[PDB]
Every structure is written in structure tokens, then in C-alpha cells.
Amino acid sequence: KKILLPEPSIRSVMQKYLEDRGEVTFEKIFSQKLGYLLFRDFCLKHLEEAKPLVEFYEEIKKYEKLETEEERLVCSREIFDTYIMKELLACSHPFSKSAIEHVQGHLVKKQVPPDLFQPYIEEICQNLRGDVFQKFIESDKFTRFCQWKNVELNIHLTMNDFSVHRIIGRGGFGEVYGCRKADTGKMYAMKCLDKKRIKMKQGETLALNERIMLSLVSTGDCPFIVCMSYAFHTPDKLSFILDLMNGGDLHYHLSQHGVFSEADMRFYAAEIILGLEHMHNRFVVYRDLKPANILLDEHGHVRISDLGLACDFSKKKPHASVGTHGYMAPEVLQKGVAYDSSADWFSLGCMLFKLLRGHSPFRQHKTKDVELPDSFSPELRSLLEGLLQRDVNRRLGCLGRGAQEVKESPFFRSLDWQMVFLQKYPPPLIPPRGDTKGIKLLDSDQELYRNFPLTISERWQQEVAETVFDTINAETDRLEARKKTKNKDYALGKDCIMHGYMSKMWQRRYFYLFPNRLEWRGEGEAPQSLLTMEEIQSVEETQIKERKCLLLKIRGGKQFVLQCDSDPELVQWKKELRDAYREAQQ
RNA sequence: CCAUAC
Ligand SMILES: [Mg+2]
């Protein structure tokens, strides 16, 4: 099961890949988790002159998230002393004066905000991006980085890659299984819509859609949404891989607890709003907002569930009357009339109202023959009233700044929202300890399931990081170390492009692409045979036997077949080979 | 006649 890594030879083919994709920047490399981790695995162990910069930096980040004001008051001293003051009068500094004056200025007044050293954070990165970044690029700990990313892009998934346990869902097309990823051992809720059932109801729209919606919501580290991680399809199954949630739903917990207290409920409201916020940023409307659509985890913090009835409005406002009938806004319910975030803000009010009550807001029967009961603080009233205005520009989260308007409410007069985002606040409730034969898969219709699958770089790197990564670095470090002394390039000096591994009429060979020729050799030899660029004509990729491979046509006449180990390899091979002969022929 | 990790 364990994810074995590729060889260090990969570097050439991969670096050629990544450079064209401009991912050889401090920015993207640092912004990636595994790139960061390998950066600190690098400098803290290896290069000496950069060690402190990261130590300082790391300590800044550790600092930022101290809960109480006094824990920062203590720590602020620690850092200035050790990292700033100790290396100040010892000269170890290419920093500025003002940096410290602004720092010391705030330091002086006994005031310790979290975004304090942010100036230093910024000016730090400049010193790293320059010389140090170059030295990093050329390393075992970069050679390592490419090997991982190679995996990233060669992660394609099957039913074997998951060890399915239980079933906890049935509806529409798919069910909600629970599972463990074999690769690592990570816990995922698997939602498997069935293509046949998707075809009968003509709900292909909604299945494809859901992926998109999943795929846009899930980037950006958000805790209050059930986020996808991978998509993959079988011959007859559409799979979404989603964050597992154990503490039932709010409809069930609303039953056991009965009605909720205000201060209790306030917790959930907030959680949700931040989730909601993330969607309105990416122009999504949930429309469906409801206790049942809000799940919990073993701790007691919530997420939003079935994106399904969600829609992108960035480029075209929808006019459909979609949603759970109990929380559909005035705007939604109309022929040929459109809506946006509003709906979510409306549903929320109804939802919150229902948490503290259970009673029903809106239903159509009124005329002859929202008004609220007398169990509310005016602060609570103020909120709901504003959220549940019958009119569009009248309500909250609308005329202005969206989720910010909501946040400002005096019901949250005593509530920090950055702390909520970390989930430092105490959970109010901890959980308890728990047909279609006559259809045919038309391969004509399968063609709109091309690029259904998507691995999410953020979530995979995280997943990997937070389990194997470190132990699997020692694995290949061992393997690599135990094979170097077993043995003991032809590249540098002359003008080379690339080098890597492939096969022919199957025999594994190490190749070396020049501007004019292409050499190869067995792993105890010199350049066996060759192939000039002046004599290649047609370079296509005939991906036969369900395996991406390359077709080369020669001026001689005979065709020539090359299979690659990973896709990233083939793609970067294809490209640089075409580039070689087309100019070489001129 | 829809929903369904309700
Ligand atoms: Mg659904």
C-alpha cells in the first residue's frame, strides 16, 4: 500500500515540467505545504547561514495564535531578546531600523497584537527568495520535493485504493459510504453517485455541477465546509472523496437536546457564517441551508453538507426555485426572477430561528380572517429581523459587504471572529458514542465524464504531510543511501536538454536528449545507440492499451514506440522532443 | 410525487 517514491533521476524531466509551469518560484514552493516542510527540513538541518531566519519565523507563527493577551506579553519578550536583540548587537542583520522602531514602538506601550511582526515576516521572505532559494533548488531536499510532486500528478484512483467499511446514506443517485484511503490510511466519507441512475433522471447536469462546486469551495483552508479531496470515476460510478463527519446532523441533535439556548446556538450561527462567507467569496449559493445539511464531528464543530443544490452566480444569476421548502427566500420563489447570496442569509435566519424554537416561519396561506415571540433578548431580535426582511436590499449580508455586515451585529457584541475561525470557542454540545437493470452504459455519453477526476493539491499534500511524509522520507533516504555505496553523469560539459526513463520493442533504458541527437544506454555501459532529430517526422501519442505512450515516425520509415512511467514524464517528453527536431531541421 | 451522510 505504502506510496513508494520515484528515483532521483526524475529531477531532470520534472524540473523541465515545473519550470514551464512557473512553479520554480519561492512563492508557490513556499505556499505549498510539502515544499515548505522540505524548506525547513532543508535549512534547519543543512545550510547554516539561513537557520535563524526560519527559527525566528517559525516562532512568530507559533506566537501569532496565543489565546490570551498575556501569553503574548510573555512571548513578545522571548522573541525580541533571542532572535532580534541577541543578533542585533552581534551584527547578524541585513534588516532595517524602522522594522524595529515600529516593533519596539508597539512593544514599548505594553501592546501585543497578533499581526505585529508581519513587517518582519515580509522582509524575511526577501532574504530567502534571493540567494538561499537558489541553493535550495539545487539539493537532495529539492530532489526530494520533485519526487513527491511526481506522485501528486500520478495519483489516479480505483476501488482498491480505498478500504471501504460502512454505508450511511441512500438518495437520488448515490449512497454515502465510509472508507479509509489505502495509500496513507486517511478517513474519508465516500459519496458514490451511479451513472445509470444519473442517466435515467437526466441529472448528469447536477452530478457534473456538484464536482465543480465541490472543486471551487474546497480550496482555501476552510473548517466549516465538508470539502472534497479527490474525484474519480469507474466504468459506472462517480466518486467524491469528502471529509468524514461522525456526530450525526443538527436535526437529530435538535431532537435530543430539544430547543437550544441563545448563547449555545450563537456558536453554530458563527461557524456557519464563516462557511457561508467562503462560498460568497467564490460566488456560490448553498440555497439549501438547514440543520440536516449541517453535520458535526467528534469534537463538536460543524460543517455544511450537501453542496448538490448549490449554484455559481459569478457569471449568470440563477432564477430557479430551488431549496428545502422551509427556508426558501422571497427572491427564489418566482418565475423568471433571479437571486444571489441573499437567499443564504434568509435561510440562515429561518434556520437559527428554528434552532431556538422549532416553529415554522413561512408558508403560503395568509390574507384576512415575521412577528416574533417574547423569549428573546433585543440583541437576538435585532439580528433575525434584519436577516429575515421580506425584501432584497432591506436585509443583512446584502447592501454592502456580504458576510461582514452579518458579523458586525450586536448579538456578536461579545465574540472574536478570528478565534472562531481557529475553533477556540467551546462547543455547546458534544455528541454521543455511535432496480436499474434495463439501462446500458453508452460510451458515446461517457465522453462528458472526461476530466471528471480531480486530485486537489492542497488537500493531498496536507493529507500526506499529516501522516506518512516524514517516515517515508527516511524510507527512500535509506534506499538512496543503501544504493549509492552499492555502485561505487555523461551530461554536463556539452549541451543537453533532458534525461529520464522509458522503453521500446519491454526494455527499460536511460535516455539523454540533445539538440541534434538522442543517445541511450544500459546501466553498466556508454551510449549504446542513437537517433537523430533530422530524421524524425511525426511525433504523436497513441495511448494504446489504456496506457499513455508516444508514437515516433522516422524518415527511414519504421514507427517507434515509447512508454513512460508517469504521465508528467510523457507530457514533458512529448513537448521537448517536438521542440528539438522542428528547429533542428531548420 | 420529491428528498435523502436528514
Ligand atoms: Mg443531494
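By the numbers in Swiss-Prot, the shown part of chain A spans 30-398, 411-475, 492-545, 552-568, 576-656.
How was it done? The header gives X-ray crystallography, 3.5 Å.
Cβ coordinates are placed from backbone N, Cα and C, and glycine is handled just like the others.
Annotation comment: Swiss-Prot describes A:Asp317 as active site, proton acceptor. Taken from Swiss-Prot, the feature ATP binding site applies to A:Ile197, A:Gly198, A:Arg199, A:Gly200, A:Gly201, A:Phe202, A:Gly203, A:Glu204, A:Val205, A:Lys220, supported by sequence analysis. Annotation source Swiss-Prot lists domain 'RGS' at A:54-175. A:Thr353 to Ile appears in Swiss-Prot as a mutagenesis experiment; the accompanying note says: Dramatic increase in GRK2 protein levels.
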Under 8 Å by Cβ from A:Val205 (ATP binding site), same chain, sequence gap 6 or more: A:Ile196, A:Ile197, A:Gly198, A:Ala218, A:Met219, A:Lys220
Extent of the ATP binding site in Å [max Cα distance among A:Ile197, A:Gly198, A:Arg199, A:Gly200, A:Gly201, A:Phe202, A:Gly203, A:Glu204, A:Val205, A:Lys220]: 14
Spatial neighbours of A:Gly203 (ATP binding site) that are distant in sequence (at least 6 apart) but have CB under 8 A: A:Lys220, A:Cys221, A:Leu222, A:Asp223, A:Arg226, A:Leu267
Lowest local Cβ density (other Cβ within 10 Å) among recorded positions: A:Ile197, A:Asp317: A:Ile197
Cβ-Cβ neighbours of A:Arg199 (ATP binding site) (radius 10 Å): 8
Å between C-alpha atoms of A:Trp576 and A:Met568, the residues bounding 7 unmodelled positions: 6
Residue among recorded positions A:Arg199, A:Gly201, A:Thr353 with Cα closest to the Cα of the residue listed as 'active site, proton acceptor': A:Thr353
Number of Cβ atoms other than its own within 10 Å, given for A:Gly201 (ATP binding site): 15
For the domain 'RGS' (A:54-175), the number of residues DSSP places in helix, strand and coil: 87 helix, 0 strand, 35 coil
Length in angstrom of the chain break flanked by A:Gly475 and A:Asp492 (16 residues not modelled, CA to CA): 31
A:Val205 (ATP binding site) in three-state DSSP notation: strand
Spatial neighbours, same chain, of A:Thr353 (mutagenesis position) - Cβ under 8 Å, 6+ residues apart: A:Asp317, A:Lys319, A:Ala321, A:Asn322, A:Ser376
Three-class DSSP secondary structure - A:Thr353 (mutagenesis position): coil
Straight-line distance in Å that links Cα of A:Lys545 with Cα of A:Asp552 while 6 residues remain unmodelled: 13
Å between C-alpha atoms of A:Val411 and A:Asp398, the residues bounding 12 unmodelled positions: 18
